[PDB]
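Student: Okay, here's the structure, questions in a sec.
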Amino acid sequence: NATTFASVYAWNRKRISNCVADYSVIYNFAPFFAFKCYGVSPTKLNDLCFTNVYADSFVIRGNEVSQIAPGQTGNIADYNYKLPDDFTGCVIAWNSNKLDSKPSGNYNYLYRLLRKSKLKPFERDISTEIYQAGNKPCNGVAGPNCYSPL
Amino acid sequence: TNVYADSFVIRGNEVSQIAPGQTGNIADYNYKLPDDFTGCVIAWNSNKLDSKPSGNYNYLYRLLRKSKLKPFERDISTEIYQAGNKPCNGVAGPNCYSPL
Amino acid sequence: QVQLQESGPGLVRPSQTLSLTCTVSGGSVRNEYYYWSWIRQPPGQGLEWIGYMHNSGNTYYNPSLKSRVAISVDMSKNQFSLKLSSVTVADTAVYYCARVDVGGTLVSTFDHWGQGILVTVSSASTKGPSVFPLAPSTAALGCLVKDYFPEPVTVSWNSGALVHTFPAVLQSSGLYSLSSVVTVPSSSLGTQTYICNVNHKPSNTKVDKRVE
Amino acid sequence: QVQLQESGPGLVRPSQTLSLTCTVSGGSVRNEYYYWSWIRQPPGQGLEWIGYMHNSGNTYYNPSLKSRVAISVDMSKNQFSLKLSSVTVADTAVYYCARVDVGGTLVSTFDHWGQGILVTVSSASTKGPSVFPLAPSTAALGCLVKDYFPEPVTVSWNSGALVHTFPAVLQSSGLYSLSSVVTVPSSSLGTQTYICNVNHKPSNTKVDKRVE
Amino acid sequence: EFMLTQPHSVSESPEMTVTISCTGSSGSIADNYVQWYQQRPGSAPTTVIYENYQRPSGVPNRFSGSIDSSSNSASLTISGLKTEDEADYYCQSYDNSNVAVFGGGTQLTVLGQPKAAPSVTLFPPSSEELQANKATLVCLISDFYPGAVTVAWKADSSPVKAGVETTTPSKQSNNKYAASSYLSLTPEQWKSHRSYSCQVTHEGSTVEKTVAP
Amino acid sequence: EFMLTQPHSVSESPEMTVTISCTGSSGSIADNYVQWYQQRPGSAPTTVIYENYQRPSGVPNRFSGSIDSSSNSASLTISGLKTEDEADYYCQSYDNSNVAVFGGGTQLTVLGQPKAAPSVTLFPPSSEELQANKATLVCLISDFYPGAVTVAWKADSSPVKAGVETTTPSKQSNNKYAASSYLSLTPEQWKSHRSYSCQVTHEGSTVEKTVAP
Ligand SMILES: *[C@@H]1O[C@H](CO)[C@@H](O[C@@H]2O[C@H](CO)[C@@H](O)[C@H](O)[C@H]2NC(C)=O)[C@H](O)[C@H]1NC(C)=O
């Protein structure tokens with residue numbers, strides 16, 4: 001309910017510790033278009049314990065929601081947000097076309113296409129370095145074979 | 001003495017939940033088997049019959065329920081499910097969505 | 001193919017609420033790649049768009065109809081309804097429910113349309129039509145029948161004088177009007193007999209008036 | 001690694017059933033998450049999909065020749081078979097095995113392709129070619145050899161004195177046409193004694209023709 | 001906002017080609033797709049053109065459309081007018097927001113009879129109507145084959161437009177429409193205004209028919 | 001039926017970047033995966049771009065795939081060409097009915113030697129060929145480096161489609177490509193018709209030469 005959300009290029013990550021994880025409130029903000037849990041039960045959330053809890057939030061397209069799952073590929077998975085092959089959690093997604101859409105174009109939310117390799121689980125990618133696709137290098141200004149990675 | 005043949009349609013990654021003692025959406029809130037179930041589980045891919053190019057929406061699975069289903073019990077109730085912290089008069093709206 | 005059909009009361013008093021239901025046959029409201037809209041069409045004016053909503057919860061209304069309409073989808077009954085607030089006599093348009101494709105890049109085409117239900121907006125009772133002598137102005141005269149709420153009230157002339165039957169039209173006061181056109185020659189040979197005969201099917205009442 | 005290998009008759013005739021089978025090594029054909037497809041590529045044209053089949057018996061076909069194809073799978077020998085019906089002279093192509101990936105969220109690439117088998121459809125079995133001179137009009141002139149059954153071609157220019165023999169293609173009649181040509185600096189050189197000889201490989205029959 | 005404007009009706013002889021165009025509005029027309037819906041009198045609309053280039057199943061190749069960004073308008077190039085092609089055509093698109101803006105409606109009528117000028121008739125209110133303290137004058141128009149026509153009461157003081165009820169032009173035995181109008185008002189204003197004379201605009205022609213007791 | 005159309009021939013100097021794109025006509029390009037198969041002439045195809053953004057292990061990083069949802073097309077960016085990159089690239093996707101859709105095929109090659117204009121060698125039927133009741137009109141085109149081998153047949157006034165037996169691009173002994181445009185015609189047609197044309201249209205240059213008795 002922050003009324004503001006970040007892109008998958010700079011997805012937020014909140015620390016959850018020294019607090020009572022009251023999971024009885026998440027049912028009041030979204031209709032749960034895609035509520036998929038992997039390592040835990042939807043009802044046993046209030047009857048378990050964990051070492052540390054992390055809540056990652058970002059904005060992606062509708063076709064990219066299926067990539068937020070263990071063992072998935074794609075631009076969001078391999079280059080923006082990678083989940084481990086043994087992830088134990090729940091994924092929550094809901095439509096935001098009524099709130100996060102602008103008639104003049106909401107160019108705020110971005111995403112990285114590909115940067116020379118795939119990413120590791122739970123890591124950031126904020127380096128805005130120019131991407132090189134050819135044999136001759138290039139820096140500073142974009143151009144032929146020197147495309148922005150976003 | 002008596003043989004019961006239960007028939008239904010689920011996805012591929014949900015066939016493993018039909019085994020006894022499993023945990024999941026199909027095992028808990030859709031179809032639960034006891035820990036001492038005696039019988040055989042049979043499943044085959046019917047994508048050629050139970051799928052449409054525009055989407056076959058005639059098959060439904062219960063997402064969330066008040067509690068896990070008892071073994072060999074059925075819940076055909078299509079009543080809207082309340083999930084929020086405030087009453088919704090049993091009608092579709094905020095904090096209250098369809099269970100199926 | 002997917003078909004749509006409406007049903008509901010055809011007579012709604014002003015300042016009341018309008019409730020119609022649209023049954024989706026041949027498809028499914030569970031599909032999240034389509035919107036479900038309502039389309040109005042006043043007689044002889046054109047098409048009017050109320051708004052559509054998604055089966056996920058999002059709803060879009062017309063800008064000029066803010067706090068005027070309410071849309072709801074019943075995923076268990078496979079139907080979506082319509083709710084209007086403070087209806088007026090100007091809402092005699094024909095209501096259509098339509099499905100529009102949103103599965104592509106942009107929401108483009110209303111795929112299928114409903115059959116269409118005529119919804120009248122008037123609280124007047126079965127009042128009798130008031131007949132007035134409509135003298136000709138070669139000219140033409142008419143019955144000049146006004147102030148009648150029931151629709152099937154028809155007229156006639158000399159029980160077979162054939163002259164042209166005229167279609168009805170609504171009024172802002174919640175009533176209807178019907179003024180037929182019957183040609184007539186000059187006063188030399190155009191003063192023989194011209195008597196209007198309004199049928200007035202309701203109340204089993206018959207009215208006959210002469211026209212100059 | 002996983003690899004495939006075609007197996008079947010490399011030459012058939014029309015009004016018959018093209019039967020093929022691919023032996024799979026490095027993996028079980030009873031494994032799910034993978035379809036077993038057949039891809040067709042005519043000589044000089046692009047690829048053409050015939051159909052893939054799941055181990056559960058679900059066989060998906062191509063709408064172009066769905067009524068003339070059949071696919072089977074055998075979990076014991078790890079071999080899936082292809083069976084066409086009513087083959088024609090246009091059905092000759094290079095058939096490639098392919099395993100498609102049905103693992104994640106969608107169907108995807110043919111990860112492993114076979115070596116490809118080239119089969120031809122022709123009802124003839126023995127036919128001798130015919131040579132035809134080619135008069136020029138720098139000039140070009142040669143010989144025209146058509147209607148020869150065997151695949152190997154023997155071209156000889158000036159008893160070996162040199163050449164881009166223009167490899168023939170399977171025409172509509174199910175035969176081939178050789179049009180090997182040479183070049184000359186002027187029309188005066190064309191008057192010299194030039195010979196174009198071909199040899200029937202399966203018959204050891206030589207053909208001679210004087211061209212100028 | 002957004003709005004698509006188009007002529008009220010067009011007509012051309014059979015075996016010809018018409019071009020119905022809908023002008024854009026303050027919003028860019030090249031942002032969303034524009035659709036064309038054919039609605040015969042007494043039926044639901046039917047899509048003939050969608051996505052600015054596509055034709056639904058069963059729609060013949062006679063229909064076609066295009067989008068001109070330089071002119072900021074749409075087009076519906078229908079060739080070979082037939083008896084079943086005679087219907088109304090509406091143009092619909094979308095604004096930058098979720099506002100499904102429709103058109104006005106262009107009644108494509110097939111020319112089967114020679115066009116003629118309409119005959120307008122005006123008559124003052126009757127005596128029994130004046131006794132009931134209501135004017136409710138009636139206009140009489142007929143004898144116009146090709147298409148319908150709108151009216152506007154060009155009164156002496158100002159053009160009256162509020163409180164006007166116009167009948168839907170319906171076909172007659174002579175293949176003509178009526179297009180009658182009604183302007184209900186109190187008789188106390190009738191003595192201070194004369195010569196209403198609702199003027200027609202049929203085929204670009206105006207028929208002046210005043211009113212007198 | 002979803003289809004994929006890609007350019008027939010693409011050629012560019014080494015160390016530069018080429019672009020091969022396939023556009024889906026009767027359907028969407030984002031509803032199914034698009035794959036690119038580099039098929040070397042004489043060998044089986046091999047995946048170089050799968051899942052529209054992924055490249056298999058071992059394939060050089062010079063290849064990259066892209067998806068354009070606004071234009072409903074899928075492109076392939078290859079920067080830094082090499083000698084082994086002279087293979088054909090096939091764009092393949094799937095229809096909504098689970099039907100694999102293959103592209104038309106694109107022949108890519110590096111510009112090693114300078115491009116030369118093609119040659120035309122239209123040859124009429126021979127004397128013994130006419131005695132054999134056959135025409136066998138051929139166009140032994142030669143002297144062209146790029147693999148843009150195209151053949152467009154045309155009669156004196158009408159187009160020609162039946163009998164086209166154009167062969168694959170074959171290389172001469174002097175490291176240059178040459179092809180043959182076979183054509184089988186009825187001798188009655190050759191006696192009735194006036195002349196025919198063998199349009200090459202190699203690399204845009206519509207080289208045309210006719211032949212007449
Ligand atoms: C938390 O959510 C509530 C309700 O979902 C928000 O309250 C609404 O805020 C909008 C915009 O500020 C107002 O137009 C509504 O009238 C508010 N409704 C109610 C019932 O208060 C609230 O803004 C969200 N954020 C916080 C920090 O509370």
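Think of each number as a place in line: the chain as shown, counted from 1.
Cβ atoms are placed via backbone N, Cα and C, with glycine included.
In Swiss-Prot, the entry for mutagenesis A:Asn1 to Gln (Swiss-Prot position 343) states: Reduced viral infectivity. The structure shown retains the original residue. Among the sequence features in Swiss-Prot, the natural variant A:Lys102 to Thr (Swiss-Prot position 444) is noted as follows: In strain: Omicron/BQ.1.1. Quoting Swiss-Prot on the natural variant A:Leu110 to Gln (Swiss-Prot position 452): In strain: Omicron/BA.2.12.1. Among the sequence features in Swiss-Prot, the mutagenesis site A:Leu110 to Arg (Swiss-Prot position 452) is noted as follows: Increased resistance to neutralizing antibodies. Decreases HLA binding to NF9 epitope. Increased binding affinity to human ACE2. For the natural variant A:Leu110 to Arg (Swiss-Prot position 452), the note given by Swiss-Prot reads: In strain: Delta/B.1.617.2, Epsilon/B.1.427/B.1.429, Kappa/B.1.617.1, Lambda/C.37, 19B/501Y, Omicron/BA.4, Omicron/BA.5, Omicron/BQ.1.1; Contributes to cellular immunity evasion and increases infectivity. Among the natural variants that Swiss-Prot reports, A:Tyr111 to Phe (Swiss-Prot position 453) is described with the note: In strain: B.1.1.298. The note that Swiss-Prot attaches to the published mutagenesis A:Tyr111 to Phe (Swiss-Prot position 453) is: Decreased HLA binding to NF9 epitope. Increased binding affinity to human ACE2. For the mutagenesis experiment A:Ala133 to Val (Swiss-Prot position 475), the note given by Swiss-Prot reads: Increased resistance to neutralizing antibodies. The mutagenesis experiment A:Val141 to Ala (Swiss-Prot position 483) is recorded by Swiss-Prot, whose note states: Increased resistance to neutralizing antibodies.
Surface or core, plus neighbours and distances: that's what I need for these features.
Tutor: Cβ neighbour count for A:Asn1 (mutagenesis position) (all protein chains, 10 Å cutoff from its Cβ): 6. DSSP gives A:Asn1 (mutagenesis position) a coil state; it is part of no helix or strand.
Around the Cβ of A:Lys102 (variant position), a 10 Å sphere holds 10 further Cβ atoms from the protein chains shown.
The 10 Å shell around the Cβ of A:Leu110 (variant position) contains 15 further Cβ atoms across the protein chains shown.
A:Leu110 (variant position) falls outside any helix or strand according to DSSP and counts as coil.
The Cβ of A:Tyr111 (variant position) lies under 8 Å from the Cβ of A:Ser7, A:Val8, A:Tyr9, A:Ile60, A:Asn75, A:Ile76, A:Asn80, A:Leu150, each of these being in the same chain and 6 or more residues away along the sequence.
Around A:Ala133 (mutagenesis position), the C-beta neighbours below 8 angstroms that are at least 6 residues distant in the chain are A:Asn145, A:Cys146, A:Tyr147.
In the structure as shown, the Cβ atom of A:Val141 (mutagenesis position) sits within 10 Å of 7 other Cβ atoms.
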Student: At the level of the C-alpha atoms, what whole-angstrom distance separates A:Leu110 (variant position) and A:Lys102 (variant position)?
Tutor: 15
Student: Could you say whether, by DSSP, A:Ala133 (mutagenesis position) belongs to a helix, a strand or a coil region?
Tutor: coil
Student: Enumerate in sequence order the recorded positions A:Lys102, A:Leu110, A:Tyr111, A:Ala133, A:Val141 whose Cβ-atom distance to ligand 1 is under 6 angstroms.
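Tutor: Near the molecule: none at all.
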Student: Can you filter A:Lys102, A:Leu110, A:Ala133 (the recorded positions) down to those whose Cβ is less than 8 Å from some Cβ in chain F?
Tutor: A:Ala133
Student: Can you give me the Cα-Cα distance between A:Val141 (mutagenesis position) and A:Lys102 (variant position) in Å, rounded to a whole number?
Tutor: 29
